[PDB]
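Below is one structure, written out as structure tokens; comments come after it.
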Amino acid sequence: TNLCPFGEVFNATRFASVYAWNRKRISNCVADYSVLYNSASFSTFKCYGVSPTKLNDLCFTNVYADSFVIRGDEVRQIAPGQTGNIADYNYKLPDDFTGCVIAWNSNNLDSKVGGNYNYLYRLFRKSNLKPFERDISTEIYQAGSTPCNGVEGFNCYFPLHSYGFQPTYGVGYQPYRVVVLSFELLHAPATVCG
Amino acid sequence: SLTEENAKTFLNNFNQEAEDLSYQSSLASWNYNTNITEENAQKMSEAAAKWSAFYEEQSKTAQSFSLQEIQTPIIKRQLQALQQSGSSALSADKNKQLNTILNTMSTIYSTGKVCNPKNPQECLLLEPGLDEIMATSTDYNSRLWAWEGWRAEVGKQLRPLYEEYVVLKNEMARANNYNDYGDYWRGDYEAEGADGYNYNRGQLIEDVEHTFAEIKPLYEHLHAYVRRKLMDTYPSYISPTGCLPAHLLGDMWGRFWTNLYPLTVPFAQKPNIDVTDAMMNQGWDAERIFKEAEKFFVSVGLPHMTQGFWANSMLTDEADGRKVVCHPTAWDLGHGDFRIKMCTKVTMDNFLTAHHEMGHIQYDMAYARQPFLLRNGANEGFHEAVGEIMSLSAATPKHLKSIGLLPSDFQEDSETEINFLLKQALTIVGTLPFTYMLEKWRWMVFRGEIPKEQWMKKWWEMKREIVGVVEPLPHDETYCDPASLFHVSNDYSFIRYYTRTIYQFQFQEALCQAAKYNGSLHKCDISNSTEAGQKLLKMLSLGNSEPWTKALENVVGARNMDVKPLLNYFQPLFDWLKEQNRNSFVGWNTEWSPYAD
Ligand SMILES: *[C@@H]1O[C@H](CO)[C@@H](O)[C@H](O)[C@H]1NC(C)=O
Ligand SMILES: *[C@@H]1O[C@H](CO)[C@@H](O)[C@H](O)[C@H]1NC(C)=O
Ligand SMILES: *[C@@H]1O[C@H](CO)[C@@H](O)[C@H](O)[C@H]1NC(C)=O
């Protein structure tokens, strides 16, 4: 019966790479998303559920909050159904997903001159992933059928690449921090209030 | 499964790594050309070496992909572009020799001095010690000796260099399935892969000859016309029938002819248009010069320039303290990094080169969508023409009037048109003969169809039979003149400055056809429309993904160098030149001797 760490999710200073996206379950909130809604500073507030109003008025059962870092032109990929270079290899939302997708270009903070190499994204994989299922693996990707036994070589590639950010980039190649709120209502008595 | 999926995967990896490698290397190169020190000079070494090494290593791998099973065209063109080892087809020793000799060329062009024969102390160099001598100093013997000494020095200092360089580059191109390095260059237009759009690698010469005899009448007209007044200047050396002496020409070599503007200007009473004092008395600075060029590109519907451009570029020479290169260039580093490098003195010419460079950019910004091997202009020619139709569409009186940069009462009379068209002709029809002659000579000197012992003889012969310029004195083969030109001993495909010429006017008419235009081509603008921009964009954002013939046909409807529209653009000057040539001898002979007494 108190306000809960939404801020501590947003104003952290260690956002983790897209593939290794952490998740901070939250519970039992008197949650006011409107002090979020009225930010007017986010680069992407595309909601796929009920309006910020009914969010603020209704109490849900349990919430989940994702957070990661991707280039600019890939804030459209995180959306209910969107293929692309990552989009299904790193974080692929489901078809009826009912949460919001917050995203803001923090170039200055997350991207230091010379390259902020500490952000990783998983390139080509064997198959398209599923809802919410992270993939931490690092097993070498076998292009054809020749065995290479865990050393990158001819037609044997490493999945995790890294896009070294910088500040002297375009408005579409800068680290757009993203946070995904996934709600759901079950038979349990609803906990997160507003 | 088949080699297709393996190729596709390899292209994914290569893209996703080469982007960042190239970005870092090119940003180091940028920081050099803005802040030249010893620090940034060194810092250019490691990143460039890293890029070259990645290219070597990742190209050597893409050769097990034998192109027989590539059905899709995109991947086929990609692999076809990546499977070139540049000069690596040599042994390490020959490659070392080649880079050594190329750098000898570059430096021996950067240096080079001549000391006046009566003034053994005023010893100058090609760059701005000799350029101004052979631009305005009208005294005959002065420029005569200046040109002569420059050619003599650089000949005795470059003949063996180019002599061996030809053999080395020929062996290199020989090792990569090409008849000569001339075939290597020609392979830049070799675009193919559709119904009829196949353009061979040898058809280029046929289109060149087909497109140059159609322009020959205008150039013979203008040559005889210019010769009239240049004979009026020195009625002692100019020939009434032969070609005019070489050294008494516009620029160092004759490649441009805008330096001979006053000595043969039309009627010297009309006010030639210029607005230097206009915005100079309004107090515009560099940023305001570029604001207008951006406004011009946003009017026509092309994309609005980006915010990173305005904070990272180098619009104007900074306060001081830094040694800059001072030459306008459009850097696109990648990843959405668009920057312009240039020192901007408020001027009419630095108001058009604004439009030119921002055109270069607005091109490089459109095809930031293809997979990084399709990130060059449709060929080596479209680029310097896309940023050129924007220049020629910015020198109209109508544009300058719209922004009110000159008195909003100008009349646009006949004499204005004629003087302006002659101004533009003395560069656009002046560069074509020399460009074509030089490139037809390099092409004939690579194929060894001329003896190494015989290089300057046929050189000057072609010079005087296709350009209309005679040498001041008969040099022997102890010299190598055309190497003197910067673009020769610096390994640049020089036919690029030929094709685009034709191209631009073609392009011009195309937009003017869709821009709902009526008047004479030369008096046309493109702004305040949308289709005149989108019909260019449709080809703009393709790179060389598509064989350049199709990209061309998307805008012009033609499929080759098709120079009807150029002669349409110079039509008023064509007529007026005819009228001023009712009592002259359009054409020349070859009998003037330097001294037959
Ligand atoms: C900002 O972060 C700190 C530490 O994570 C937290 O204590 C604080 O509550 C956050 N700001 C707000 C407004 O909640
Ligand atoms: C210019 O170079 C100097 C030393 O090479 C460096 O200290 C300085 O930061 C540079 N200036 C800029 C604007 O990069
Ligand atoms: C373009 O249109 C604007 C407003 O419609 C006008 O101010 C300007 O003079 C026009 N310029 C040209 C070249 O048509």
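So for chain A, numbering is Swiss-Prot's, and the shown residues are 333-526, in order.
For all residues, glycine too, the Cβ spot is worked out from N, Cα and C.
Remark: A:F490 (mutagenesis position) has A:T470, A:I472, A:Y473, A:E484 as non-local neighbours, by Cβ distance under 8 Å and separation of at least 6 in sequence. A:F490 to L appears in Swiss-Prot as a published mutagenesis result, with the remark: Increased resistance to neutralizing antibodies and human covalescent sera neutralization.
For the mutagenesis experiment A:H519 to P, the note given by Swiss-Prot reads: Increased resistance to human covalescent sera neutralization. Around A:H519 (mutagenesis position), no same-chain residue six or more apart in sequence has its CB under 8 Å from its CB.
In sequence order, the list of same-chain residues 6 or more apart from A:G339 (variant position) whose Cβ falls under 8 Å from its Cβ is empty. One entry in Swiss-Prot concerns the natural variant A:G339 to H. Its note says: In strain: Omicron/BA.2.75, Omicron/XBB.1.5, Omicron/EG.5.1.
Quoted from Swiss-Prot, the note on natural variant A:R346 to T is: In strain: Omicron/BQ.1.1, Omicron/XBB.1.5, Omicron/EG.5.1. With a 10 A radius on its CB, A:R346 (variant position) counts 7 other CB atoms from all the protein chains. For the recorded site, A:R346 (variant position), the DSSP three-state label reads coil.
The natural variant A:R346 to K is recorded by Swiss-Prot, whose note states: In strain: Mu/B.1.621.
Shown in sequence order, A:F338, A:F342, A:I434 are the residues of the chain, 6+ apart in sequence, with a C-beta less than 8 angstroms from the C-beta of A:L368 (variant position). According to its DSSP assignment, A:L368 (variant position) is helical. A:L368 to I appears in Swiss-Prot as a natural variant; the accompanying note says: In strain: Omicron/XBB.1.5, Omicron/EG.5.1.
Listed in Swiss-Prot is the natural variant A:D405 to N, annotated as follows: In strain: Omicron/BA.2, Omicron/BA.2.12.1, Omicron/BA.2.75, Omicron/BA.4, Omicron/BA.5, Omicron/BQ.1.1, Omicron/XBB.1.5, Omicron/EG.5.1; complete loss of interaction with host integrins. Listed in sequence order, A:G504, A:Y505 are the same-chain residues six or more apart from A:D405 (variant position) with CB atoms under 8 A from its CB.
The Cβ of A:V445 (variant position) has 10 other Cβ atoms within 10 Å, all protein chains considered. Under the heading of natural variants, Swiss-Prot lists A:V445 to P and annotates it as follows: In strain: Omicron/XBB.1.5, Omicron/EG.5.1.
In the three-state DSSP reading, A:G446 (variant position) counts as coil. Sequence-distant contacts (6 or more apart, same chain, Cβ under 8 Å) of A:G446 (variant position) comprise A:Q498. What Swiss-Prot notes for the natural variant A:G446 to S is this: In strain: Omicron/BA.1, Omicron/BA.2.75, Omicron/XBB.1.5, Omicron/EG.5.1.
Take the CB of A:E484 (variant position) and look out to 10 A: across all protein chains shown you find 12 other CB atoms. According to Swiss-Prot, the natural variant A:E484 to Q carries the annotation: In strain: Kappa/B.1.617.1.
Neighbour list (A:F486 (variant position), Cβ cut-off 8 Å, at least 6 residues apart, same chain): A:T478, A:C480. Listed in Swiss-Prot is the natural variant A:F486 to P, annotated as follows: In strain: Omicron/XBB.1.5, Omicron/EG.5.1.
One entry in Swiss-Prot concerns the natural variant A:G496 to S. Its note says: In strain: Omicron/BA.1. Within 10 Å of the C-beta of A:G496 (variant position) we count 17 further C-beta atoms, all protein chains included.
Cα spacing between A:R346 (variant position) and A:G496 (variant position): 16 Å, rounded to the nearest whole number. For A:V445 (variant position) paired with A:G496 (variant position), the C-alpha to C-alpha distance reads 10 Å. In this structure, none of the recorded positions A:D405, A:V445, A:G446, A:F486, A:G496, A:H519 sits close to ligand 1 with a C-beta under 6 angstroms from any of its atoms. For chain B, the nearby recorded positions by a Cβ gap under 8 A, listed in sequence order, are A:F486, A:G496, drawn from A:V445, A:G446, A:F486, A:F490, A:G496.
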